[PDB]
Amino acid sequence: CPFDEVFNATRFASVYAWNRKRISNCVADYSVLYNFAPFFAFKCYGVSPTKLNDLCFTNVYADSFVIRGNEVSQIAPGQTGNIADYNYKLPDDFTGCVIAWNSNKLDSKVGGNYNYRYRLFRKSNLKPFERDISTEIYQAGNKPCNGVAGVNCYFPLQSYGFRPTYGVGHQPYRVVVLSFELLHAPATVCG
Amino acid sequence: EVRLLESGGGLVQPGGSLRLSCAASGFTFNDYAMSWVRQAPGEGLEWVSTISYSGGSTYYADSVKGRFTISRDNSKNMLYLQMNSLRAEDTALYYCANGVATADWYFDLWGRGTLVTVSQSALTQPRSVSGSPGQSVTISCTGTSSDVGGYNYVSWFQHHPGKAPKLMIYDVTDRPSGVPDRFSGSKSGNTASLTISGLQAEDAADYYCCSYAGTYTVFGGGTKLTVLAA
């Protein structure tokens, strides 16, 4: 299985435009991740990972993005905050695992890494597994803003500015979210 | 493959002006910070200036602040240094460097250097250490709480005046590609330490510690390592 294509990738996606890769037509052995980074968190929800070698799943989705360390707790079923509500939402029925590790050596830059952004304003919360890459102005006031930012109308995206001088809470963390799906279609990912 | 090439050095009168250029090749130039490091004849390595990957962040050394201007053209894969009010103490071989293989704040890739002729507060190292072939030597580097004791972004460089320095240790303890396990590093508080074991004749060189502190990069005074033949 193309686990390396997701984990050892050069650049990860911003959390607001998060990446999804469908895993199929392969055997899912995780020895790779076991021989991967010293992990910050390996949080599985609704599934024993000690049973992830006898899996027999049809489709497995590898969601990947970058956030700060403070926000890794938000990547969980039934959480709240800017990331969980505006950028990446997991369902309360989530059947998968969240793998995260400090990426400060790859994603932090000298004057801040302003290529990683996240969504700060949204009128309603995302539905689970929804993706909003819109860049349109936000209306915090009652002035109708005809595509123009300003006094009470905001641009909805904000860069992280990852710097090596930040503490681990604000340092970049790469997150891979494996969603284990069970449909009637025969097994395409096994162990 | 990956290459940096300096150019634009020459003879200029004191108080004159010169512009240096650095040509990148083999990597995504606009993803990485670029830095200028110089070596003045008889002097140790000195960090001159660092530009961020975008260009909206410039950092300078107090010894040059106000007189040089660093810039980059990401469309042309070029880094520039505008040196004005050129003094005699600016006579040096100038190098451009980035951290393409380690991290954005290190110097692992270097150019060959360009020669500029115009007509301390460094980290404290021993000036000289000697050892016999096959033995081991330890070289110490003592800085303040704002550099070595602030972060763990310490580096160690091998250097021969007249050629670019080579990164030997980064992140206190790690070796880049091609560096033998005979070189190893450690840190305790404000002091870092490089140990060279199994000394060979070619290990004789100058050794500099380095520290990145956010707003600046600072080198040690340098330790000449003499390997006494036997």
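Indices start at 1 and increase along the chain as displayed.
Determined via X-ray crystallography, 2.5 Å.
Cβ atoms are placed via backbone N, Cα and C, with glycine included.
These come from Swiss-Prot:
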VARIANT   A:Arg11 to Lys (Swiss-Prot position 346)  In strain: Mu/B.1.621
VARIANT   A:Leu33 to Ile (Swiss-Prot position 368)  In strain: Omicron/XBB.1.5, Omicron/EG.5.1
MUTAGEN   A:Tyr118 to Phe (Swiss-Prot position 453)  Decreased HLA binding to NF9 epitope. Increased binding affinity to human ACE2
VARIANT   A:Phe121 to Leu (Swiss-Prot position 456)  In strain: Omicron/EG.5.1
MUTAGEN   A:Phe155 to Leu (Swiss-Prot position 490)  Increased resistance to neutralizing antibodies and human covalescent sera neutralization
VARIANT   A:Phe155 to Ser (Swiss-Prot position 490)  In strain: Lambda/C.37, Omicron/BQ.1.1, Omicron/XBB.1.5, Omicron/EG.5.1
MUTAGEN   A:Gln158 to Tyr (Swiss-Prot position 493)  Reduced host ACE2-binding affinity in vitro
VARIANT   A:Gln158 to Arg (Swiss-Prot position 493)  In strain: Omicron/BA.1, Omicron/BA.2, Omicron/BA.2.12.1
VARIANT   A:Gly161 to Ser (Swiss-Prot position 496)  In strain: Omicron/BA.1
Q) Which of the three DSSP states, helix, strand or coil, fits A:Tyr118 (mutagenesis position)? A) strand
Q) Using Cα coordinates, what distance in whole Å links A:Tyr118 (mutagenesis position) and A:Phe155 (mutagenesis position)? A) 11
(Q) These are the recorded positions: A:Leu33, A:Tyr118, A:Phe121, A:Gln158, A:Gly161. Which one scores highest on other Cβ atoms within 10 Å? (A) A:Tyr118
(Q) Just to verify a number: CA distance, A:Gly161 (variant position) to A:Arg11 (variant position), in angstrom, no decimals. (A) 15
Q: Determine the Cβ neighbour count for A:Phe155 (mutagenesis position): the number of other Cβ atoms within 10 Å of its Cβ.
A: 13
Q: Calculate the distance in Å between the alpha carbons (Cα) of A:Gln158 (mutagenesis position) and A:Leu33 (variant position), and round it to a whole number.
A: 31
Q | Within 10 angstroms of A:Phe121 (variant position), Cα basis - recorded positions out of A:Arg11, A:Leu33, A:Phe155 | A | A:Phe155
Q | Distance, A:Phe155 (mutagenesis position) to A:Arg11 (variant position) (CA atoms, angstrom) | A | 24
Q. At the Cα level, what's the spacing in Å between A:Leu33 (variant position) and A:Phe155 (mutagenesis position), rounded?
A. 38
